[PDB]
Amino acid sequence: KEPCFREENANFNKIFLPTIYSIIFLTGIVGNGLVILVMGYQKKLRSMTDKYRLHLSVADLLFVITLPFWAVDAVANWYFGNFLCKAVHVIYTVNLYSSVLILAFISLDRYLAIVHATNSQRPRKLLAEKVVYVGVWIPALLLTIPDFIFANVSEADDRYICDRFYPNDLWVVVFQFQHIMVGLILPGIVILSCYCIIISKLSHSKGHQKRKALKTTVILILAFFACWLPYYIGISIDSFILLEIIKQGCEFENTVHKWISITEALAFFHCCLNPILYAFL
Amino acid sequence: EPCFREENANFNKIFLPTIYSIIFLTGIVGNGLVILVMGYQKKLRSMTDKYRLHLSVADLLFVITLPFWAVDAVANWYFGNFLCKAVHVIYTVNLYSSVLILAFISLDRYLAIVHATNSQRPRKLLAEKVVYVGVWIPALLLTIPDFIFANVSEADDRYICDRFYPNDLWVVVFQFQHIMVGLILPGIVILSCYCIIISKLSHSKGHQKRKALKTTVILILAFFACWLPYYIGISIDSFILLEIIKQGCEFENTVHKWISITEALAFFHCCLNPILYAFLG
Amino acid sequence: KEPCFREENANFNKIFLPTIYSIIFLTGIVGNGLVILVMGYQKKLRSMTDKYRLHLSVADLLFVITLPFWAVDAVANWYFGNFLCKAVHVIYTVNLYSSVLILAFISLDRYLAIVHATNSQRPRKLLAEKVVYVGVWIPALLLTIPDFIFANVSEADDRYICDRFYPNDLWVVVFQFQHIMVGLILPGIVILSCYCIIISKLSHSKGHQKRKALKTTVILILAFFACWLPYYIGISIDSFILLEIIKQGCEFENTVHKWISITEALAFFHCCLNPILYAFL
Amino acid sequence: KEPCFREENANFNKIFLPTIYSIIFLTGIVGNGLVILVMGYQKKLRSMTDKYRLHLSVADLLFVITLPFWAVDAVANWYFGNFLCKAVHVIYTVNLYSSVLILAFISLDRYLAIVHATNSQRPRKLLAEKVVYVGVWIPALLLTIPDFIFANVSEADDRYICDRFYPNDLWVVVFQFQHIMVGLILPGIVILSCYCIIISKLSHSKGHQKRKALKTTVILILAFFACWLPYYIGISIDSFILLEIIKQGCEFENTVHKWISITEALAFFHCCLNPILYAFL
Amino acid sequence: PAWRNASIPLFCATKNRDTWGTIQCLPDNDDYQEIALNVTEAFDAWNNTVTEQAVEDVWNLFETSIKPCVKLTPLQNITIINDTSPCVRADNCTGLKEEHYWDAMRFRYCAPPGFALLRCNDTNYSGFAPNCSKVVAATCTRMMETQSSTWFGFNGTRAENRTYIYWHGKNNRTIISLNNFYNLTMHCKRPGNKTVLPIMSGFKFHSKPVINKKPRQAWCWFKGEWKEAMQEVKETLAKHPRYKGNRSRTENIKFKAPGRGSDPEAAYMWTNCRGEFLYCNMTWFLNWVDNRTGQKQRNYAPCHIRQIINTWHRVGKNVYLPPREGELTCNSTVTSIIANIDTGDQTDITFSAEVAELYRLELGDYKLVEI
């Protein structure tokens, strides 16, 4: 029974992670700031989805303000205290939950716009004006008080590595699974069920021209899910490694840690695709 | 030399279930969308829609059992004997059947373009009955060895199940039959009808009104390119297995690593019909 | 001083080589049979450069009609004898040289097409009909009689490998040298000189639409040279590995040999392009 | 505290570096020679961007005319002398600084083209003709003077590495950091800020078609920074592990050096992008 | 008391409960009583009735236990290889070219009442002492060994911490005992049909067992400080009173083997391995012992199996079954040497095939007397 066998070598990770972090950070801040000062400041918006996509860009802009802290933690032993660590983890998690919640929200708006295309226009206005903040923002603030209380900097052999420290492994399992539910599956059945029934409703149409704006939303949904899928699969694999199920692979757990850092950096691409999709159609 | 040692690399054990999960997600979404837009709303207009409906139904019965293989690739099979009998029979019936309809579409197109005048009833005949009397029941005829030889085994704290033949001669002749059913006979069939239709279309440059065959040849070439490295892999495994080429333990282990990898990249043929319907070309 | 120490037994090399050989063989038969049927037999052709595409497809078909022996040599050792080894080496050399000379001839044909568009119509048909054979086909057989005498099999440890053998290293480096000049140096400045002349004379047109016919020739030439160049620089570095210059690495030498095998596999995609630029427009 | 732990193999680098060096050399000389031959001699220039694109291409031509010396140093050791080492170093530095400065000039030209479109036409001609040479070339020659003294080749045991040799290490760190400053900090801020004003004032247009020829300049800037930024973060990270901030990774220092060489070769592909961007539109 | 020599056969006592041990011998109660006597008696290892009785009982056990199928009547590199070598476990080393077993049985001889077995406890006893001062009376003897082999002796209980040489007074037959301080043991292992993890004959994860292509090839590996024991044997031979060679030069002593064309019993390792009777070539072993430079010096010997043997006690041959499938292993302690020593200008130690001389060593000090 080997307890840890902790291998924290990660030579290629310490170079590949900051390169992807700096690429994603620079394109995120440039595109998100630019799209904010053309959408929100100038009030250039005309459609209905542009408000939710504006919410996506301000959330991801807040993410890419604090992304260089993630880069300097990834390459270096960081020294910026515990209040900053709590701030970094809370803004990363409110972005991570607000993205999927407003993705479900914009899919619900697309369903209510296509299926109930005649007698529902003020529901879209109240959906985008009144109940949007209580729909995404304050639940995403509600699922962050454990991050407010559990983010602390360790006292190591000089590392000073800050990570979300939990009481026991069962807490790791239940919180990581709770991330799995509220980050992958429940917006998954919501988005996929609404898109499936508006595809089935589109068969009753005579090949009408209401699907010309559908392509950008469906390719945003598909690229977002393909961006976040391998990281969540690695999360589920690491969670199943816990509770002593596939416990034979200690060095397989080490390569799962290396792989989950790699797809964590790769899955951080959910801020780049929004102004790129603004650049194209 | 002591023996032959069997071991799978840890990089396959994490990248591989990632591949089955993404293939499962897009396969079930696209095939459910295609089936619920074709076989329930009756949006069929052409004759190839029935063929692609047969491809889609065989696809969805493959995808609905695919996560069993996904959890097999990481953890031991603790379901039962009959469950992996079911997953094996549905895998071989999908893999054979999809080859039969994927040749039947080319056969229909050969009977369409070359014999354009005197073919109105028989194309409808293969639309209704000849696919059911010559695709599924030959495919069901090639399951009864798996219905008799598939079994479970406990080999050193690892529950795997596979079509367990009594000797290596059965394995080598069944991998050979896998080549002569998957590649060879539909290969000369599909090359003969495509060569004849190309040579007759070269005589028919006077019109270009029918350009719906581009999706068909794109599907044909992408299916063959998706399945070719797997067939080359089992051919190499067949060649080492009948001791016509001997290289040692490392060649068989490299072949097994590569053959799981091309299982991963050859399971991509599920998401070929829905992306081609999403592109119309 | 250890000369070579050629005992490395690479495995992913020996697995990636036959699948590349098999896929390039299959697309060689498919595309070259289609283009030979629609050019040489139906006489569909409407231009002058299609005759050069026809002859290049004949040379590529002569390559891929026996490329499976290269595939078997990649899998296991040669068993067919020395006569087939001689035959495959001479067809490899005539195809390798003659493709480059017919690219030179088609670039010359485009040069008299673009520059001398008024007074060159009889050298156009003279280059198309008669002097093309005595320019590209038979001179490639004048550069294969030393290959005809110098190709044989070896008496190895139950292998009998098939390769060209020479009594001294001087013959080896001068034949690698003549491969460098014949494949890159003088036809390369032929392509460069004719192409800069026609790109200087192209700008005098007032937005003419004759540029769109040049695009196929330039993408074919660029794809051919970008496909063939890494093997060329690998064999140039391997030639400089001899002749008493850069003896410091033996493991560097065997990795150069592995790069030579990989680039020789990847450089056979010049048997792929001539149908591909006909399938696309 | 191990000082160096110098590597000795650099195995895949010594074969991969001359391949990409010859690729970029060949495509650079072909494209830059063709574009100079059409727009510096035949005078096909109509716009104002193409003058700076020509000057960028001529600095590009002086870089590709000496890239074979870099290929020789990659695969072999320096056999030429000291004056050629000085020459290749000064020409590499003026090319590197002049490309960044002239893309900043492209950004400033677009700034006065879109923002001050009504009152700035005579200083537009002034900036196109006269002060451009003082703007780009004179600071490059004033900045390469420390290169012009510090370019020496030391008599190493067998290698004779052409490198900028320094009396100490603080000068290395401060010159690397000023290289980072001139590469990124001022001109990236200038480019991104000016393009922010272009997009901000572009929203006042009611769907005008004045932004059609601007996308090629944006894709030029984005492509140049996309190749150049991994090398820039590599040298920045090398400066960070230097000056004794990160100390544990001497093997990670070797990884940093390998990454710096590999993405220096990949970042030399900014020579490639101007001719193919002129080939497209 | 007054004692006389008698030819009455004794009854054996054993601890093994096999068929021959129970049928022919009594159970043993380990009643080893020894009384020292201050008398002088003559003891001969070869003219002893107890040695002949032990040889006859050993031959009867060898005939009855391992029954032969047919009974016939006359009508430059030095590669020291241990048990963990890669060629050892696969049985593919460079070997020789192609040309019911009893278990751990050990018994004692107990005299009948009215009889005694006087034992010569002399330290300088060379198998023939006409005047032995240390005479010890014992009703039951010590615990002898029934293993039959040429060239050597295994599992003997008389291997003391010294070397003593038994020499017959009429010829050059010699029995040499070994030193137990050097820990002189051997190991022999025959790998059979090597199998794998069970069959796993399927589409993926398919294996292949390694069937032994040479059932007639075995390997015994030979351990201990044998150069020091060789020097001790040569020193005891030079210090022997019957030595006619140069006693101050041990280099004139040289170990030898019988020439080719003789019996395979005297020229090879005529020994048993769990019912299968080996025939090994100690030429590499003789080069390793004698340090003959320029030749193959190995610490092992390639062993060849043979279905036929020769009868060591009587005249005839015995043919056995073909060897069975599986792994064959043997382990014992080397205790004595059987050889013939010729004295002259160069002393030659030619290894003999007298299997009976092992039991003559084992029961040579004991002598049956009639009280």
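Here chain C follows Swiss-Prot, giving residues 25-305 in order.
The deposited model was determined using electron microscopy, 4.0 Å.
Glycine residues also receive a Cβ, built from the backbone N, Cα and C atoms like all the rest.
Take the CB of C:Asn119 (mutagenesis position) and look out to 10 A: across all protein chains shown you find 21 other CB atoms. Swiss-Prot lists C:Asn119 to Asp among its mutagenesis entries, and the accompanying note reads: No reduction of agonist-induced G-protein activation.
Under the heading of mutagenesis, Swiss-Prot lists C:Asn119 to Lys and annotates it as follows: Loss of agonist-induced G-protein activation.
One mutagenesis experiment catalogued in Swiss-Prot, C:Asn119 to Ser, is accompanied by this note: Constitutive G-protein activation, with further activation induced by agonist.
Taking the Cβ of C:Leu125 (mutagenesis position) as centre and 10 Å as the limit, one finds 19 other Cβ atoms among all the protein chains shown. Under the DSSP three-state reduction, C:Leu125 (mutagenesis position) is assigned to helix. Experimental mutagenesis is annotated in Swiss-Prot for C:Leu125 to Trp, with the remark: Increased thermostability.
According to Swiss-Prot, the experimentally introduced change C:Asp133 to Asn is described as follows: No reduction of agonist-induced G-protein activation. Secondary structure at C:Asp133 (mutagenesis position), as computed by DSSP, is helix.
Under its mutagenesis entries, Swiss-Prot includes C:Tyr135 to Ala with the note: No reduction of agonist-induced G-protein activation. All protein chains shown were included, and the count of other CB atoms within 10 Å of the CB of C:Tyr135 (mutagenesis position) stands at 19.
C:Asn176 to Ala appears in Swiss-Prot as a published mutagenesis result, with the remark: Enhanced coreceptor activity on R5 HIV-1 isolate Envs; when associated with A-11. With a cut-off of 8 Å between CB atoms and residues at least 6 apart in sequence, the same chain places C:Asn106, C:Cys109, C:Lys110, C:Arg188, C:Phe189 near C:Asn176 (mutagenesis position), listed in sequence order.
In Swiss-Prot, the entry for mutagenesis C:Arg183 to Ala states: Reduced coreceptor activity for several HIV-1 isolates. The structure shown retains the original residue. C:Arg183 (mutagenesis position) has a Cβ environment of 13 other Cβ atoms inside 10 Å.
For the mutagenesis of C:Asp187 to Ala, Swiss-Prot gives this note: Reduced CXCL12 binding. Abolishes signaling. The structure shown keeps the original residue. Shown in sequence order, C:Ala175, C:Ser178 are the residues of the chain, 6+ apart in sequence, with a C-beta less than 8 angstroms from the C-beta of C:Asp187 (mutagenesis position).
Cβ contacts within 10 Å of C:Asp193 (mutagenesis position), excluding its own Cβ and spanning all protein chains shown: 11. Under DSSP, C:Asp193 (mutagenesis position) is assigned to a helix (H, G or I) in the three-state scheme. According to Swiss-Prot, the experimentally introduced change C:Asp193 to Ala, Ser or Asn is described as follows: Greatly reduced coreceptor activity for HIV-1 isolate NDK. Reduced coreceptor activity for several other HIV-1 isolates.
Record note (Swiss-Prot) on the mutagenesis of C:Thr240 to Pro: Retains ligand-binding affinity but abolishes signaling. Within the same chain, the residues at least 6 positions away from C:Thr240 (mutagenesis position) whose Cβ sits under 8 Å from its Cβ are C:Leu301, listed in sequence order.
For C:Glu268 (mutagenesis position), the Cβ neighbour count at a 10 Å cut-off comes to 6, with all displayed protein chains included. Mutagenesis annotation in Swiss-Prot: C:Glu268 to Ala, described as Markedly reduced coreceptor activity for HIV-1 isolate NDK. Less effect for HIV-1 isolate LAI; the structure shown retains the original residue.
Counting only same-chain residues at least 6 apart in sequence, those with a Cβ under 8 Å from the Cβ of C:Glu288 (mutagenesis position) are C:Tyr255. Under the three-state DSSP scheme, C:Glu288 (mutagenesis position) falls in the helix class. Here the residue is the original one, but Swiss-Prot notes a mutagenesis experiment at this spot, C:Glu288 to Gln: Reduced CXCL12 binding. Impaired signaling. Reduced coreceptor activity for HIV-1 isolate LAI. Enhanced coreceptor activity for HIV-1 isolate NDK.
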Inter-residue C-alpha distance, C:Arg183 (mutagenesis position) and C:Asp193 (mutagenesis position) (nearest angstrom): 23
Residue from C:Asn119, C:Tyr135, C:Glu268 whose C-alpha is spatially nearest that of C:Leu125 (mutagenesis position), among the mutagenesis positions: C:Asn119
Cα-Cα distance linking C:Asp133 (mutagenesis position) and C:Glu268 (mutagenesis position), given in Å to the nearest integer: 43
Length of the line joining the Cα atoms of C:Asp133 (mutagenesis position) and C:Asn119 (mutagenesis position), in Å: 20
DSSP three-state assignment for C:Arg183 (mutagenesis position): coil
Cβ neighbours of C:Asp133 (mutagenesis position) where a neighbour is any other Cβ within 10 Å: 23
For C:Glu268 (mutagenesis position): DSSP state (helix, strand, coil): coil
Secondary structure at C:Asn176 (mutagenesis position), reduced by DSSP to three states: strand
Rounded Cα separation (Å) that holds between C:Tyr135 (mutagenesis position) and C:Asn119 (mutagenesis position): 24
